[PDB]
Amino acid sequence: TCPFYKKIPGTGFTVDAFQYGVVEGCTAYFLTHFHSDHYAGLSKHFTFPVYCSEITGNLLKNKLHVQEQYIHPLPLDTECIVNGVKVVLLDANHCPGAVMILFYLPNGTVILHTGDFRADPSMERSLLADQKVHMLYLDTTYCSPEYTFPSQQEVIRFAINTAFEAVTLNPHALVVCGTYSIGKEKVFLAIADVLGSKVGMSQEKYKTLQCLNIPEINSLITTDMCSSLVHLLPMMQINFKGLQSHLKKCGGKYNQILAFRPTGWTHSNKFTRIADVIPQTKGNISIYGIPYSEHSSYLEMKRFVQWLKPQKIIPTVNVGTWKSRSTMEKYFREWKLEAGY
Ligand code: NI
């Protein structure tokens, strides 16, 4: 049955709630982003209205074959009316097409659902700035002070410089980047750009990327692996066996692989700076795990909440254990006492 933290009180609405069958009293289903833990349950047989971003709607139509008549894309940063309730979609700084949802309830309550997000100070100047928010349904993935990670910019700088140095030293090295869902496209695109190559990938992955409105994409991606020196593979294949096997397949075009695994966080973060990151190496294969996050760090999350000053916080992540819930609730209280709301 649908959990309480996916239901919006005083509306017929649910958020990311497609795996529970027909939810009692739900008149419209919102989807924040195209990641499987959130869309789980959608298909061509779905006949309720789905409300989402334009990019998310392209992916529902093309990847899951949801029929067009049930897809309701909304423009970002625009006041829209859904079953008599004003809503706004805001950029979540997560994967492409990912949104936060503002709901203006008929009784005057205002609710922000962040979906998945990486908090940023740029959000303090959207339509959020213009009114009070009473309830916040918060992406608490990394809600503990041990979760620190660098900016996305520093991590891409590291990756570009590492790939450029390696291929310049050896023009017969191949670069491989792991992927398993949309998000983190800057990793592979930035590396292909510095090397003057396109990124080569499966037809299925190319189809997914063509759904995303990324400018000049026909310019950076391809299905012709032979013409590319940056290849994308499934995240599961980013290990020494899987990469040795791939290198065989390239027919003696290459004699070395440098691979990147973008992770969220890893406890090497508690001790090491990005500048200091080193690979795991075996023979002619090196693997770099880089901390490219599309979720808020603890400090980013804290700053956002202390800016927004909500009356009530409802965590949507890590809610399954009493120890996690208690830990999160203690931080929410700290934040409120420190900021004075
Ligand atoms: Ni996500």
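By the numbers in Swiss-Prot, the shown part of chain A spans 700-1040.
How was it done? The header gives X-ray crystallography, 1.7 Å.
Placed from the backbone N, Cα and C atoms, the Cβ positions cover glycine too.
Same-chain residues at least 6 positions away in sequence with a Cβ under 8 Å from that of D838 (mutagenesis position) are, in sequence order, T813, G814, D815, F816, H994, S995, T1015, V1016. In three-state terms derived from DSSP, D838 (mutagenesis position) belongs to neither a helical nor a strand segment and is classed as coil. Listed in Swiss-Prot as a mutagenesis experiment, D838 to N is described as follows: Impaired nuclear focus formation, reduced interaction with PIAS and increased sensitivity to cisplatin.
Quoted from Swiss-Prot for the published mutagenesis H994 to A: Impaired nuclear focus formation, reduced interaction with PIAS and increased sensitivity to cisplatin.
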Around the Cβ of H994 (mutagenesis position), how many other Cβ atoms lie within 10 Å? Please give the count over every shown protein chain.
22
Simplified to three states, DSSP reports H994 (mutagenesis position) as coil
